[PDB]
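**Q** Below are the structure tokens for one structure; questions will follow.
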Amino acid sequence: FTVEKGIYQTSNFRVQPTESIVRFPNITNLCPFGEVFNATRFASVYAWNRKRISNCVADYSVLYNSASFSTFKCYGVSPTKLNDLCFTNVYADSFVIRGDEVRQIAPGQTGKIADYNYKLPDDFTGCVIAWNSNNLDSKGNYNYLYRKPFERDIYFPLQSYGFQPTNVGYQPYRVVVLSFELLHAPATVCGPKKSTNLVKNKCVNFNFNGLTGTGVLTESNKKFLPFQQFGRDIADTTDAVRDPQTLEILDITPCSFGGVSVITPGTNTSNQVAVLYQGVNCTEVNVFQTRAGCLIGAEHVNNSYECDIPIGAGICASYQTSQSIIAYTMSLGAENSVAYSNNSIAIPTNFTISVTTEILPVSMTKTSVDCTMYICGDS
Amino acid sequence: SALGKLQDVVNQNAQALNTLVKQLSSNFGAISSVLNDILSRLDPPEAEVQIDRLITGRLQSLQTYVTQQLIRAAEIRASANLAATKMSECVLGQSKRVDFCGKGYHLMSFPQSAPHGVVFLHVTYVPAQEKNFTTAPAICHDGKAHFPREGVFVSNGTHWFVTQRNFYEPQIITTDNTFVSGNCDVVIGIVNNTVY
Amino acid sequence: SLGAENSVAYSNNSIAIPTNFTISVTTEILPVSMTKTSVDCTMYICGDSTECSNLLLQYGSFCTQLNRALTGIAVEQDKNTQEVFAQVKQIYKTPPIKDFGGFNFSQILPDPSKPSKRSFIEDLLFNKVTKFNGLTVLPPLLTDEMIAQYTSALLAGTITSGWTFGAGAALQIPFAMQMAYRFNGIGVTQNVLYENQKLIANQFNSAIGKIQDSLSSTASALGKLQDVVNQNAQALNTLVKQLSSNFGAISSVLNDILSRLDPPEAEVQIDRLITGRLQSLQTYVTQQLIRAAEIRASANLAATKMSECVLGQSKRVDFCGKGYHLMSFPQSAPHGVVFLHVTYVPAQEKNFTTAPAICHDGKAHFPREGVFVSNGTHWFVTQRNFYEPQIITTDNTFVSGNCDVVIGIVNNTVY
Amino acid sequence: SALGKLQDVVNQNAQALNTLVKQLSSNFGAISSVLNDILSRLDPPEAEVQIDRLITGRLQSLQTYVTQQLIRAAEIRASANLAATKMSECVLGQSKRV
Amino acid sequence: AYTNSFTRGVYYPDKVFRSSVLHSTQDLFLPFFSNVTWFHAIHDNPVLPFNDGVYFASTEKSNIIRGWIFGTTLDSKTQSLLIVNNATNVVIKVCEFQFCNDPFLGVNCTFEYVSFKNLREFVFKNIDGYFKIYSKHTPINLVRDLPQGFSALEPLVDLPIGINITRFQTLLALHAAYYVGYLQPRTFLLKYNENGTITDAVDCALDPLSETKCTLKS
Ligand SMILES: *[C@@H]1O[C@H](CO)[C@@H](O[C@@H]2O[C@H](CO)[C@@H](O[C@@H]3O[C@H](CO)[C@@H](O)[C@H](O)[C@@H]3O)[C@H](O)[C@H]2NC(C)=O)[C@H](O)[C@H]1NC(C)=O
Ligand SMILES: *[C@@H]1O[C@H](CO)[C@@H](O[C@@H]2O[C@H](CO)[C@@H](O)[C@H](O)[C@H]2NC(C)=O)[C@H](O)[C@H]1NC(C)=O
Ligand SMILES: *[C@@H]1O[C@H](CO)[C@@H](O[C@@H]2O[C@H](CO)[C@@H](O)[C@H](O)[C@H]2NC(C)=O)[C@H](O)[C@H]1NC(C)=O
Ligand SMILES: *[C@@H]1O[C@H](CO)[C@@H](O[C@@H]2O[C@H](CO)[C@@H](O)[C@H](O)[C@H]2NC(C)=O)[C@H](O)[C@H]1NC(C)=O
Ligand SMILES: *[C@@H]1O[C@H](CO)[C@@H](O[C@@H]2O[C@H](CO)[C@@H](O)[C@H](O)[C@H]2NC(C)=O)[C@H](O)[C@H]1NC(C)=O
Ligand SMILES: *[C@@H]1O[C@H](CO)[C@@H](O[C@@H]2O[C@H](CO)[C@@H](O)[C@H](O)[C@H]2NC(C)=O)[C@H](O)[C@H]1NC(C)=O
Ligand SMILES: *[C@@H]1O[C@H](CO)[C@@H](O[C@@H]2O[C@H](CO)[C@@H](O)[C@H](O)[C@H]2NC(C)=O)[C@H](O)[C@H]1NC(C)=O
Ligand SMILES: *[C@@H]1O[C@H](CO)[C@@H](O[C@@H]2O[C@H](CO)[C@@H](O)[C@H](O)[C@H]2NC(C)=O)[C@H](O)[C@H]1NC(C)=O
Ligand SMILES: *[C@@H]1O[C@H](CO)[C@@H](O)[C@H](O)[C@H]1NC(C)=O
Ligand SMILES: *[C@@H]1O[C@H](CO)[C@@H](O)[C@H](O)[C@H]1NC(C)=O
Ligand SMILES: *[C@@H]1O[C@H](CO)[C@@H](O)[C@H](O)[C@H]1NC(C)=O
Ligand SMILES: *[C@@H]1O[C@H](CO)[C@@H](O)[C@H](O)[C@H]1NC(C)=O
Ligand SMILES: *[C@@H]1O[C@H](CO)[C@@H](O)[C@H](O)[C@H]1NC(C)=O
Ligand SMILES: *[C@@H]1O[C@H](CO)[C@@H](O)[C@H](O)[C@H]1NC(C)=O
Ligand SMILES: *[C@@H]1O[C@H](CO)[C@@H](O)[C@H](O)[C@H]1NC(C)=O
Ligand SMILES: *[C@@H]1O[C@H](CO)[C@@H](O)[C@H](O)[C@H]1NC(C)=O
Ligand SMILES: *[C@@H]1O[C@H](CO)[C@@H](O)[C@H](O)[C@H]1NC(C)=O
Ligand SMILES: *[C@@H]1O[C@H](CO)[C@@H](O)[C@H](O)[C@H]1NC(C)=O
Ligand SMILES: *[C@@H]1O[C@H](CO)[C@@H](O)[C@H](O)[C@H]1NC(C)=O
Ligand SMILES: *[C@@H]1O[C@H](CO)[C@@H](O)[C@H](O)[C@H]1NC(C)=O
Ligand SMILES: *[C@@H]1O[C@H](CO)[C@@H](O)[C@H](O)[C@H]1NC(C)=O
């Protein structure tokens, strides 16, 4: 409740974004999910087909909210977030397997199915969608048989499935596996998120093909090769971006930030304070601009005094005359030219005996910490 | 505010201890920061996970505290070595080292004990009232050059004397205050005066 | 090889005494301060992410204590610079007439023609020494202009007043007489200075010119400071690179994790990232604290050297360069100080026959100051560090006892 | 016991190395402290978790060892600076310091 | 015939722009000064294994070499990638062509797309079923061997054929010496200029000096 005289680092200044920018390719094509999930015939597990999905807008909301799917498991991504983020391409693997083996089609699984005819990688990013097909597939039907992740293996190791409607566990299931990739590359499949007009030279919340971030977008002179979509810095963050709609490159500079230091004398003297915004210009915030930042609440004074509260770059602050906080360039000492010449000497005619005090720490409190009792006391 | 050097050490130690204590109230991701609450609530299989999170957090806190303590102890040991050297060279003797025992020409020092520290009262000699004088490196007497044995040649305007460096005590320039080396043609700035 | 082999021509009655000398100016370079870097908890670990900040709140006061440690280091840097340089109460300036008895000092005195009043050697030194993730660099309290003003004041006070300005008030003295004081302080009579003044001034100026040439040619002289700068920059680079590591998470991008997964799993990924980045911050802060302790030790040494070597004449051996210390000059360098140590080095020694004492009338004579030497035929008494033979008189020696005690006593006449 | 100052340094270094070696026998919460035993036991999905626990423990051990070594090196460097100063001022000359 | 690869076969590992930095990439490059097989097209299209990655360098004066084939048996018993570049059209097919005993060009299909003095360097590799191509063109004045110099290669197409390719072949237009390198997973120290152009590189596994340069990141 009482603060001593000095300068204290308290908070952090950060320019907040004014508006959010969403930019996606303006393709009106719809991804052909109907011909995948509602296909008349599905391939077998040994020869599961790999449908190629690209250059279209994929609406996963209908897929997620459709009640016809027995299970809807997404492993690398959230099913709700599918519409917002987007991918370079999507791969749908369609096949029919034994009902109890729906567990086996998951990352990090082993079994007769997970090892022989269909294996998912441990770094799988995508969604698996399965539903029973008793009223389409069951007859009996003997067209289904079985025999490195994503392999197609086209006394024999091949034994067929006999599916009949009078069979829950043994009942057939139709499953579609959606595979996603997240390499930084020109995206072609993006969800139904409407793009917006872009604004420059303003702290905004941009979103380029699912690449979220906050910063100031300005015109850039950096040449981006035609295959280059993003530019990244040393810290893996995106430095420059190429607009998906118009082929232009925009610099990404983070919004202005800096520490906030409050300059005060003691509350026992006064309650006035001065605020220093470290390393910012006096535009993003009785305003004094220093090399240490922007100083607010302190009056600039031409006179130079001994430093009282250090601010930086030769600037100090003090509470002086009515009284107020003043900012000044600190004085190094009184000027004194020695009366030097080649035949003059100054010799003291007197002296004084001075006793000065020097104070030195010698020891510190001998604290011993019971390690076990501190971490796991009486447990 | 004179004892700030000691008060800072005391404050730093107390504040490090306070931070170490406050670190015991953090969850570190567990359901609770209370070990007894975790134990009385969950079966051993899940208590193991919660307790492991707490253990990692508290062990990290202890390691941070001990590392800071070691660094601060090294700093304190450097200060204590300086204090011991000052005692030996400045209380047990007279030090010719400049500013090692206060400002001025060191005479003697007195030790005073302070809580977790030591205070030295440095007694020094400080010249007070200087006067301008005309001076010369040497003096010509009979074609000889006379240099001061100890001190300098000064002139009060008309007469030349020899005085010690740090106190104006003018004396008649005689053959016992000076020594002879060479002749008058070498020294730059020699002056003419009689050597008694 | 450990060095050239050199067997000393030692014998029980032989002494070597220098007949000449050389004035050598050597350069000692010491780090004083380092870069004042500040790091932000939330912007480094959980930059503009409310979920990550809330998850980081479960760790307590770790990174706020880290910020406290970094702030302490930053304040310590300014304290180091102040202790090293602000050793003078007043800003002394040299007279407009540089009548220093043949000594030049032009290359170390401030140059008014420059916007920053730095000397030629200071300019050479400053020309030899060469982000957006919550990392900020705080400007030093004392600007380079102010450091140059301190060095200028110290050097002007030294030149114009010897050690009197360091002791108390600045007492002017001609520079030749000050150098005579210094010669007396190393055991050489001041008449040696007053008779070799031109030679000594020429030697000092030549040594200063050699310092200039060395600083202009060799760029590895400032290695002590460049090592500190490189270490700080490279630690910062490592801290920045640590933000690109997964630490077991699906991705190293917090925004990518947030926009992808539901909060229950984003919590796991973000917690892995938080643990990794917190460990990186703690490692960086510990290394910074140890390096700051080293820099504080170096700055304490530099301040002691300034006080005992620039503000006075030091009798400690090799504390102020090799040889008998005469005087030192400070020069400001980026995050450091450079000392130009002027020392006296004996040059041309000669072999002499020596005796501990001399018999005159059954009495033993010992030199008041100096040693007894013989040129083969005649015995003289000369000062230790310069061959200035003189007739052995009763004013040169003192009597103690008789001839039957001293081992190695010789027969001669005491005038 | 005259050379206790040096024997302490030798013993401290040996003890630090011994502690670093012993830290390899700790489970750190994993089912085993033997990396080959863990690998030959479980499938990669769970071996990854066990190996990650061991990695965290051993990395922490290494960081602790390096920090202690740095602090001890700073102390030894202070002692060596004192020794060099003593040599220069006390063997190469006569010292008036008490 | 064999010869050294000098400092060729360098391409941009990813589509990320980098400027004035030295980036280290663990990617399939060809080793510097490596032994690259030499083939003669005067007065040869044998069986060439693909291994884990394949480079190609073609020195051309009359565009004799125009296409490439990929597969395991190449007898229409399995899917085979086919790339043909005739006139001003680039044609790519993937299906089971019944190739001749000695395939050449005179002077169940799942995918299909239709669009010395010259050096057409190429890169071919399959990653989890994704076929990547890197290419670049540069003019020289030399016929004996590869000129000594540096030039980067940029990607053109990603063809997700997902086809087992343990062998490949070239297409020669008979009325052109071509080189077959090989890419290994070697780390390279790539030096990007201010324009983002790779002006120099270091093979971290070439010699101890290169190892030092890579460890020092300089
Ligand atoms: C050298 O400096 C000392 C002081 O450091 C001088 O001693 C001071 O001399 C003055 C003048 O005689 C004293 O003032 C007198 O003080 C008495 C106190 O009873 C007062 O009654 C008089 O009216 C007058 O103010 C002063 O006290 C004295 N200081 C001390 C500590 O004794 C000394 O005179 C100086 N010597 C020379 C040669 O300049
Ligand atoms: C400089 O000092 C000399 C010596 O003290 C002064 O000369 C003496 O002056 C007094 C008073 O005038 C006489 O009683 C003495 O007889 C003088 N001595 C000699 C040897 O002449 C001289 O006056 C002083 N000058 C100044 C300017 O202070
Ligand atoms: C101190 O400096 C002055 C000049 O500031 C010197 O005076 C000169 O002396 C020479 C003879 O040595 C004369 O030729 C000049 O005419 C003098 N100039 C002036 C302006 O007076 C003086 O000699 C110097 N003294 C010492 C001891 O160095
Ligand atoms: C000190 O005295 C000597 C003589 O004892 C002076 O030297 C004389 O100077 C005058 C004027 O320049 C000449 O005319 C004479 O020929 C010189 N004589 C000798 C023997 O050198 C000398 O100038 C005096 N010093 C001062 C500073 O006045
Ligand atoms: C002090 O040294 C400087 C340089 O070493 C001297 O200045 C030089 O003077 C000569 C002759 O006048 C010139 O040819 C050079 O160009 C000058 N160099 C510089 C850097 O100024 C200076 O004269 C010396 N001081 C004195 C009093 O002679
Ligand atoms: C002492 O050493 C100095 C050199 O440091 C000698 O001065 C040199 O003397 C030679 C011959 O006279 C000259 O060619 C040089 O130019 C001089 N150098 C300088 C810097 O002045 C000096 O002669 C020596 N003294 C003795 C007595 O031997
Ligand atoms: C040792 O020094 C003495 C004194 O300098 C020398 O004796 C002088 O020699 C010179 C000529 O060499 C004569 O002019 C002097 O008259 C001599 N002085 C005396 C007092 O006799 C002596 O020659 C030197 N010996 C050697 C071996 O160098
Ligand atoms: C130094 O001189 C003294 C006398 O001047 C020498 O003392 C003589 O020593 C011899 C022995 O060799 C005696 O026979 C004499 O009677 C002594 N004389 C006197 C007066 O006592 C002494 O030997 C000389 N020293 C040397 C080293 O020759
Ligand atoms: C986006 O729209 C612009 C015109 O507004 C057009 O030039 C561009 O080709 C479009 N991009 C896509 C991917 O449709
Ligand atoms: C398949 O058809 C059903 C209705 O028969 C519909 O509800 C579902 O959305 C369709 N799925 C796709 C992927 O078109
Ligand atoms: C500080 O505050 C106390 C009251 O808490 C008051 O008595 C004292 O005078 C104050 N000191 C100053 C210097 O104002
Ligand atoms: C602040 O911005 C102005 C232009 O708007 C510029 O002239 C000035 O130099 C800037 N100052 C700082 C400290 O950035
Ligand atoms: C300082 O004085 C100058 C004129 O001497 C004036 O222009 C300037 O505004 C003054 N600055 C302050 C902060 O008062
Ligand atoms: C000596 O004379 C100079 C002449 O400028 C003067 O400034 C100085 O104060 C004098 N010193 C004393 C002690 O009177
Ligand atoms: C003194 O004599 C010895 C005899 O060996 C010789 O080596 C040495 O160089 C001589 N010293 C001088 C200064 O000539
Ligand atoms: C010095 O040594 C010589 C032999 O080298 C010997 O004759 C002489 O007596 C010795 N003198 C002294 C004083 O030791
Ligand atoms: C390359 O081939 C030459 C002969 O043509 C052979 O001497 C050399 O060992 C080979 N080097 C490699 C790396 O294959
Ligand atoms: C090139 O080859 C293709 C074979 O795929 C053929 O259809 C075409 O007519 C040829 N010529 C051109 C100009 O494309
Ligand atoms: C095409 O593939 C089917 C897969 O069963 C196979 O039966 C058929 O023979 C193939 N046809 C050709 C021409 O390869
Ligand atoms: C590809 O074909 C080769 C040649 O028949 C065969 O050995 C290999 O097992 C096949 N599959 C691969 C390389 O994955
Ligand atoms: C970059 O491009 C500009 C013009 O496009 C050119 O002048 C400059 O030389 C280039 N620099 C490099 C390093 O390629």
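Think of each number as a place in line: the chain as shown, counted from 1.
This deposition comes from electron microscopy, 2.7 Å.
Each residue, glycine too, has its Cβ placed from N, Cα and C.
Pulled these features from Swiss-Prot for this protein:
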type    : residues                                  : note
VARIANT : A:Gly34 to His (Swiss-Prot position 339)  : In strain: Omicron/BA.2.75, Omicron/XBB.1.5, Omicron/EG.5.1
VARIANT : A:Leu63 to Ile (Swiss-Prot position 368)  : In strain: Omicron/XBB.1.5, Omicron/EG.5.1
VARIANT : A:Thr71 to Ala (Swiss-Prot position 376)  : In strain: Omicron/BA.2, Omicron/BA.2.12.1, Omicron/BA.4, Omicron/BA.5, Omicron/BQ.1.1, Omicron/XBB.1.5, Omicron/EG.5.1
MUTAGEN : A:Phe156 to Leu (Swiss-Prot position 490) : Increased resistance to neutralizing antibodies and human covalescent sera neutralization
VARIANT : A:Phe156 to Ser (Swiss-Prot position 490) : In strain: Lambda/C.37, Omicron/BQ.1.1, Omicron/XBB.1.5, Omicron/EG.5.1
VARIANT : A:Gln159 to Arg (Swiss-Prot position 493) : In strain: Omicron/BA.1, Omicron/BA.2, Omicron/BA.2.12.1
VARIANT : A:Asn167 to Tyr (Swiss-Prot position 501) : In strain: Alpha/B.1.1.7, Beta/B.1.351, Gamma/P.1, Theta/P.3, Mu/B.1.621, 19B/501Y, Omicron/BA.1, Omicron/BA.2, Omicron/BA.2.12.1, Omicron/BA.2.75, Omicron/BA.4, Omicron/BA.5, Omicron/BQ.1.1, Omicron/XBB.1.5, Omicron/EG.5.1; May enhance affinity to human ACE2 receptor
VARIANT : A:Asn167 to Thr (Swiss-Prot position 501) : In strain: 19B/501T
MUTAGEN : A:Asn167 to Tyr (Swiss-Prot position 501) : Increased binding affinity to human ACE2
VARIANT : A:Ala235 to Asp (Swiss-Prot position 570) : In strain: Alpha/B.1.1.7
MUTAGEN : A:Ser318 to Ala (Swiss-Prot position 673) : No effect on O-glycosylation by host GALNT1
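Buried or exposed, and what's around them? Tell me for each listed feature.
**A** The secondary structure of A:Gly34 (variant position), as reduced to three states from DSSP, is helical.
Taking the Cβ of A:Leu63 (variant position) as reference, residues of its chain lying under 8 Å away and at least six apart in sequence are, in sequence order, A:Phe33, A:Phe37, A:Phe69, A:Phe72, A:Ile129.
Taken residue by residue with DSSP, A:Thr71 (variant position) is part of a strand. The local packing around A:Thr71 (variant position), expressed as other Cβ atoms within 10 Å of its Cβ over all shown chains, amounts to 13.
In the three-state DSSP classification, A:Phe156 (mutagenesis position) falls within coil.
Residues near A:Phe156 (mutagenesis position) in space but far in sequence (CB under 8 A, at least 6 apart, same chain): none are found.
The Cβ of A:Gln159 (variant position) lies under 8 Å from the Cβ of A:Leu145, A:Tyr146, each of these being in the same chain and 6 or more residues away along the sequence.
In the three-state DSSP scheme, A:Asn167 (variant position) falls into the coil class. Around A:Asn167 (variant position), the same-chain residues six or more apart in sequence whose CB sits under 8 Å from its CB are A:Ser138, listed in sequence order.
Shown in sequence order, the list is empty: the chain has no residue 6+ apart in sequence with a C-beta less than 8 angstroms from the C-beta of A:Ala235 (variant position). In three-state terms derived from DSSP, A:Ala235 (variant position) belongs to neither a helical nor a strand segment and is classed as coil.
A:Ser318 (mutagenesis position) falls within a strand when secondary structure is assigned with DSSP.
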**Q** With every protein chain in view, how many other Cβ atoms are within 10 Å of the Cβ of A:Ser318 (mutagenesis position)?
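**A** For A:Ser318 (mutagenesis position), the 10 Å Cβ neighbour count is 21.
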**Q** Whole-number Å distance between the CA of A:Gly34 (variant position) and the CA of A:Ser318 (mutagenesis position)?
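**A** About 75 Å separate the Cα atoms of these two residues.
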**Q** With H, G and I counted as helix, E and B as strand and the rest as coil, say where DSSP puts A:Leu63 (variant position).
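**A** DSSP call for A:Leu63 (variant position): helix.
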**Q** Can you tell me how many other Cβ atoms are located within 10 Å of the Cβ belonging to A:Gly34 (variant position)?
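**A** The answer is 9.
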**Q** When the Cβ positions of the recorded positions A:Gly34, A:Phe156, A:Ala235 are compared with the atoms of ligand 10, which fall under 6 Å?
**A** A:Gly34
**Q** Could you state the CA-to-CA distance between A:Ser318 (mutagenesis position) and A:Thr71 (variant position) to the nearest Å?
**A** 70
**Q** May I ask you to pick out the recorded positions among A:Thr71, A:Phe156, A:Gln159, A:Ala235 with a CB closer than 8 angstroms to chain C's CB atoms, ordered by sequence, or 'none' if no residue qualifies?
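**A** Near chain C: A:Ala235.
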